[PDB]
Amino acid sequence: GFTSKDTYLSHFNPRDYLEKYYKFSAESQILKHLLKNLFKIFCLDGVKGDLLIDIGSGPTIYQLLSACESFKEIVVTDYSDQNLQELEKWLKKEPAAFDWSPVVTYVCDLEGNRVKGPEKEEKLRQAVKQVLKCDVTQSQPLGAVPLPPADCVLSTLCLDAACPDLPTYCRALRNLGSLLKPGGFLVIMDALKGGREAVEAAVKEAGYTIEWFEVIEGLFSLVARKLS
Ligand SMILES: Cc1ccc2c(c1)cc([C@H]1C[C@H](n3ccnc3CN)CN1C(=O)c1cnc3[nH]ccc3c1)n2Cc1ccc(Cl)cc1
């Protein structure tokens, strides 16, 4: 049930999935829980800095909506071109882009209705600085792009999309660490697909210290810091 780089394919039609799962019953419920958790990480728990890199963004922006409260600069990334195109239609405010309005409104509600949808959308659009290819199996997952050491790497539902075996996952997390300052944050929100202990081993062996781990089969979230 594992995927390797030689077997990986992402959904060819990312738009149909946005329409199905990101329009918000079971899926709406799960998305709400994710969004509440991301609110806590990025607006309460001290995960903040200048530069966040979202690894394996997929075609979605919901995982960045609270994060742009806490990071001036966000880089979104994906191995597959069709996911990057779906992101760019939205960032560039094209008429053909997915309508993230309902989710955006819901996040504005979680944040106390300090702003309305358009203002929140604009804050995210201003924060997203680059849209790039990544390959987590590479020592330099973003290739030659000369980003400075970042404050946070976020990975959401990546195991959920395709699960590598444990040493491959540990190596990916260690490759992602090359993107982080010492002490930089690693935030993972994903599917348990050896369970919690396997995730914890991969995180620790990839050179991070877990601050906390929460169950939110099943979904978890965790925040770790790269060894300092
Ligand atoms: C630390 C981490 C671990 C696993 C990850 C990710 C991060 C990110 C993803 C994948 C899945 C993710 N996705 C696609 C649709 N929705 C989501 C989640 N938002 C996008 N996306 C990638 O952009 C990606 C990155 N680099 C790669 N190199 C070879 C394939 C490949 C895919 N994997 C799935 C995956 C499975 C097996 C293998 Cl060997 C490698 C990756």
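Along the chain as shown, the residues are counted starting at 1.
Keep in mind that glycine also has a Cβ here, set from the backbone N, Cα and C atoms.
Straight from Swiss-Prot, the features:
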- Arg15 to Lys (Swiss-Prot position 18): Has no effect on N-methyltransferase activity (MUTAGEN)
- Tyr17 to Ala (Swiss-Prot position 20): Loss of N-methyltransferase activity (MUTAGEN)
- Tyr17 to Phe (Swiss-Prot position 20): Decreases N-methyltransferase activity (MUTAGEN)
- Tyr17, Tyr22, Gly56, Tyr62, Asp78, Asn83, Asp135, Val136, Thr156: S-adenosyl-L-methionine binding site (BINDING)
- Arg125 to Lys (Swiss-Prot position 132): Loss of N-methyltransferase activity like its citrullinated counterpart (MUTAGEN)
- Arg174 to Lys (Swiss-Prot position 181): Has no effect on N-methyltransferase activity (MUTAGEN)
- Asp190 to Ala (Swiss-Prot position 197): Loss of N-methyltransferase activity (MUTAGEN)
### Message
Long-range neighbours only, meaning 6 or more apart in sequence with Cβ under 8 Å: which ones does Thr156 (S-adenosyl-L-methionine binding site) have?
### Response
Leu34, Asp54, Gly56, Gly58, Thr60, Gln63, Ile188, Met189, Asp190
### Cβ atoms near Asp190 (mutagenesis position) (within 10 Å, other residues, all chains)
19
### Query
For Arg174 (mutagenesis position), which residues of its chain lie six or more apart in sequence with Cβ-Cβ distance below 8 Å?
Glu205, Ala206, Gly207
### Query
With respect to ligand 1, which members of the recorded positions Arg15, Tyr17, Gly56, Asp78, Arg174, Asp190 satisfy a Cβ distance under 6 angstroms to one of its atoms?
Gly56, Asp78
### Task
Identify, in sequence order, the residues in the chain of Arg125 (mutagenesis position) that are 6 or more apart from it along the sequence and have a CB within less than 8 Å of its CB; answer 'none' if there are none.
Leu91, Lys93
### Message
What's the end-to-end span in Å, taking the Cα of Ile216 and the Cα of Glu217, for the 11-residue unmodelled region?
### Response
11
### Task
Count the other Cβ atoms sitting within 10 Å of the Cβ of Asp135 (S-adenosyl-L-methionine binding site), across every protein chain shown.
16
### Task
Find the longest CA to CA distance in the recorded S-adenosyl-L-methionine-binding set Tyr17, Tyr22, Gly56, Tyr62, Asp78, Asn83, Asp135, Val136, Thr156; express it in Å as a whole number.
25
#### Entry: Flanking Cα pair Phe24 / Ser25, between which 4 residues have no modelled coordinates, distance in Å
7
### CB within-chain contacts under 8 A for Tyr17 (mutagenesis position), separation at least 6
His11, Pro59
### Query
When a 10 Å sphere is centred on the Cβ of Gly56 (S-adenosyl-L-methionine binding site), how many other Cβ atoms does it contain?
25
### Summary
One should report the C-alpha separation between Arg15 (mutagenesis position) and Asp135 (S-adenosyl-L-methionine binding site), rounded to whole angstrom, as 22
